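The structure appears right after this line, and notes come after that.
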Amino acid sequence: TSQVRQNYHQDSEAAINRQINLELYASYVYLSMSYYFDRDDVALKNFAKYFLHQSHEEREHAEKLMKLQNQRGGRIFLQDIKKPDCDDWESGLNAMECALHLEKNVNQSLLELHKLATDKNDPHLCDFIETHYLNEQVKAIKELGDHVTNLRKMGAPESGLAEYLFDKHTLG
Amino acid sequence: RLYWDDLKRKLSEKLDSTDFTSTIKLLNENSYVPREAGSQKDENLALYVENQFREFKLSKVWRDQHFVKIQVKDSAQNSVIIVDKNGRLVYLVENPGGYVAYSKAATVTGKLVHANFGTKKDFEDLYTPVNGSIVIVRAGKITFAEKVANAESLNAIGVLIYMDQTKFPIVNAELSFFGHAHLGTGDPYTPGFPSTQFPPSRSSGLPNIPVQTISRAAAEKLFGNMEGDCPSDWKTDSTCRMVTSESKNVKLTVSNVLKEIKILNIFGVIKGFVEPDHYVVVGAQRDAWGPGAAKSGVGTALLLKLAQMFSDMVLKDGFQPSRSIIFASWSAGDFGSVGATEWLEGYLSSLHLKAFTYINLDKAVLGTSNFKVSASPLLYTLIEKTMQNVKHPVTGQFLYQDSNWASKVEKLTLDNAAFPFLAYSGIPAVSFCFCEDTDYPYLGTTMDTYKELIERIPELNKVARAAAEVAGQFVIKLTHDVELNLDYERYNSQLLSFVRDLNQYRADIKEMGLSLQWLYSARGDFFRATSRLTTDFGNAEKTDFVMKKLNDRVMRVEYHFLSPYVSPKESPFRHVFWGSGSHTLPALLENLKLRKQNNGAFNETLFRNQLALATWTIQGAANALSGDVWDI
Amino acid sequence: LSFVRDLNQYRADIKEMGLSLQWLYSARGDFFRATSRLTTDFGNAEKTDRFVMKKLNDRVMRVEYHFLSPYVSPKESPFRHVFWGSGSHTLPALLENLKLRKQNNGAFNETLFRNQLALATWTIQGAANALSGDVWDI
Amino acid sequence: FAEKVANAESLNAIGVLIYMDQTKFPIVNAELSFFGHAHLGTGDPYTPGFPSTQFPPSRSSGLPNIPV
């Protein structure tokens, strides 16, 4: 057994390991979305600059979860990481919608983990998710909603001039 | 009195002049999507059902109010976890969105062994022992409750059920479904006296082992830790594995707690002209865990449209029903038709004298091509005269394409609504289904929506037209004709099929040294009763004491094929052709299949009790068809 | 009415249990309204017809058949008639188990008596729905 | 007489003897023997009534277990 473990139910460690798997999955999905745009036949270098970031942040999310899990003293049982859903995103707008959908899945999983931590009377895990992960995901979902709305109002995916000006001005 | 094919034209012109998909879209509206039992919107939907039955100027609608105990999840939600011994700790693989209803709120941990479906023969093909271990299976071709009973048979403590890609063509690898596993039909939580004491039930189908649904992606994450190749016999994906590793196992936690709810079965009766008390039962499941386009978007819709067309033929044109018509919209049907059973516990043997046909509006619209029938045999030839003059929707040909339709009838399972009427209360019942080789992909999921249902079948109005046409011709054939279109001569083939099972196995009977003369005497009594009833029909009138009495004697023939030799509280299934239990005939067939080997599972005194009670049941029913004592 | 009089004398035993007897008196009201309405139908019955008189006569014939208890086995206890037959499900056995309540002897079973009261109330409800006939006549 | 037998069995006795008293039955004959039955109910008590061999007990009737 451990020696620092105190008031830490096993279902908590289960949901933590699930969340670590989901975060590494998200980092791998953003890596694929980033180097999809680096091809010649798309050629949106500032989209690749943006999507190469927001994978390192989710990597830091996974590493912060693992540091938290080794603080409370469990183990880290980690499964495989699965390939992403799609590869040819067909535009830059539809990739923003898929990133939006992925961030809403991550938010839903964090709300389920917070309800699990509330049911088990673990105030430290509730405080950890309140301090670190909820506010950042709300800001990220709002930012992706802003970008989706800008690219929808500019008339994309009809004329890629909208994609070009949006790539140069907003994400530059 | 009017003329018959003119009334057929009336039915055919009110079927083509009624929109059908609008009610299915209306139940899928944003104010009505969660209609699970005990909720606010389910009561609002029952109010809408009452409103729609009040809109057509009927005779009387009311509520059938009951106060029932169901089991709904707590704040704590279900968990499926991969546990490993060597590092002592865990991994959550799924907190599922759906749940198996009425499972034991406990926590089990065991080695996971994969089976095909969860049947007996698929357990007897395994490599690995089952006792004290959790078995993961696939849904298909049986119920959830038969999986739970098979796991109870071999000391298994948990069942995990996943939807595959091959059988169920769903792109969503994370969609969770809904299930119920009552070993029997009704409320398993039945110490049914009102009161604060806590008595056990012990005779109402309690699953004493946990069981919980899982999705497909979490199933693949489970197979990632499992070893042993699945057979090519089971027709699966490339993902499949058999048994977990040496020190790894699977932990299941189900957290469902009690809830005292009210169920309100909405009843609507329409009178007739001549015969006031007898009727055809037209019922429909109504609630849904999810949206329920096919699970609720079909039964309630066809119920309301049949109410519309029958109120039109009563009020506008002057159709004359011989007897009354009912329309029942049921609550708590997703759990295994609990409300229907609790309605039939008060109506066990005091309803078959009046109500004589259940028509199954539930799961009638599921596909396009195949028209499959599972029914009580008295209805069969009626169905035959239904299949010859109703159009196929897309092909355009006739429905009566196969003259071998009555012998290859797939039997009714536990999870259907016509089977409690067939096996518990003794009312003849019919279930007709438009479907294909693949099952309906969204039975109990959150994607049973109007969009996918109208997208797969563009002629959903036409498929519902054909289903409502065979249902309306059922109603008009049974409620305007001077006779009943019920075939007692298919039961000749049924009892002769039982004697055919005995004639091939007579060497095992002559090992026991029996002269079976009273059994053939009972079969001769049955045959002479059918011949003399046919001769009496050769001298029976039409529009006249004797006629209703002959009709009720024809109605009673399904009721006499129940077993009066057992108690219903110990065994609610008493029908020897379709039901379940040791006193029934398939149990005798399997117990005689146990006789061909020297296995200790063969209980010989119990088999003799089965054979004696079966012969006495054949004698009693064959004498009950005779009626008066002169007819021997 | 004699069964209801046997019940009213011992309603103290039912109100120490804290339960209401509403459905039995509802079945009694259905039974008495069934008798009054079938007597009114006898006021609308002719003499030498074939369509309604023999049907009313068969409905009066079936009154003996629908007092048989549907809740016990014919093989276990072959006497299912609750008025003249015997067995634990009958009404005199209910009165005997209600007699057994007055002392602290172990012959009294509470839950079996509640089972007998529930099944007898449902049997009288079924008989009331059997004699009254149509759902228009309740 | 079957109620006498079954009620004597209900207190676990081992024998039932039934005679004719002079007061209730004013019979001149004192050595008279009579005839009766010992079935609690009607129907054939000895019913292994399937067409047939082997010797099964009744087990679904409630037979007396003590002589009379």
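Chain A is numbered as in Swiss-Prot; the shown residues are, in order, 6-177.
This entry, so its header tells us, was determined using electron microscopy, 3.9 Å.
The backbone N, Cα and C atoms fix where each Cβ goes, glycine too.
The domain 'Ferritin-like diiron' annotation in Swiss-Prot covers A:11-160. In Swiss-Prot, a published mutagenesis experiment is listed as A:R23 to A, annotated Abrogates interaction with NCOA4. Fails to localize to punctate lysosomal structures. For the mutagenesis experiment A:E28 to A, the note given by Swiss-Prot reads: Reduces iron binding and oxidation rate; when associated with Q-87. Annotated Fe cation 1 binding site per Swiss-Prot: A:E28, A:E63, A:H66, in sequence order, evidence recorded as experimental evidence. Under the heading Fe cation 2 binding site, Swiss-Prot lists A:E63, A:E108, A:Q142, citing sequence analysis as support. Quoted from Swiss-Prot, the note attached to the mutagenesis of A:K87 to Q states: Reduces iron binding and oxidation rate; when associated with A-28. No effect on iron binding but the oxidation rate is severely reduced; when associated with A-108. Here Swiss-Prot notes a mutagenesis experiment, A:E108 to A, with the remark: No effect on iron binding but the oxidation rate is severely reduced; when associated with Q-87.
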### Message
Considering Cα atoms only, can you say which of A:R23, A:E28, A:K87, A:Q142 is the nearest neighbour of A:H66 (Fe cation 1 binding site) among these recorded positions?
### Response
A:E28
### Query
Looking at the recorded positions A:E63, A:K87, A:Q142, which ones sit with their CA no more than 10 Å from the CA of A:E28 (mutagenesis position)?
A:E63
### Task
Whole-number Å only: compute the distance from the Cα of A:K87 (mutagenesis position) to the Cα of A:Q142 (Fe cation 2 binding site).
22
## Note on the structure
Going by C-beta under 8 A and a gap of 6 or more residues, the same-chain neighbours of A:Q142 (Fe cation 2 binding site) are A:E108, A:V111, A:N112, A:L115
### Query
Name the residues of the same chain, 6+ apart in sequence, whose Cβ is under 8 Å from the Cβ of A:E63 (Fe cation 1 binding site)?
A:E28, A:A31, A:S32, A:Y35
### Query
If the Fe cation 2 site is taken as the center of the Cβ atoms of A:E63, A:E108, A:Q142, which further residues of that chain fall within 8 Å of it by their Cβ?
A:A31, A:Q59, A:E62, A:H66, A:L107, A:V111, A:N112, A:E141, A:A145, A:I146
### Query
Which number gives the other C-beta atoms within 10 angstroms of the C-beta of A:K87 (mutagenesis position), all protein chains shown included?
16
### Message
Quick check on the domain 'Ferritin-like diiron' (A:11-160): DSSP residue counts for helix, strand, coil, in that order please.
### Response
109 helix, 0 strand, 41 coil
### Query
Out of A:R23, A:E28, A:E63, A:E108, which recorded positions come under 8 Å of chain B, measuring Cβ to Cβ?
A:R23
### Message
Taking every protein chain in this structure into account, which of the recorded positions A:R23, A:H66 has the most other Cβ atoms within 10 Å of its Cβ?
### Response
A:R23
### Query
Excluding A:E28, A:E63, A:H66, which residues of the same chain place their Cβ within 8 Å of the centroid of the Cβ atoms of the recorded Fe cation 1 site?
A:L27, A:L29, A:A31, A:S32, A:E62, A:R64, A:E65, A:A67, A:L70, A:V111
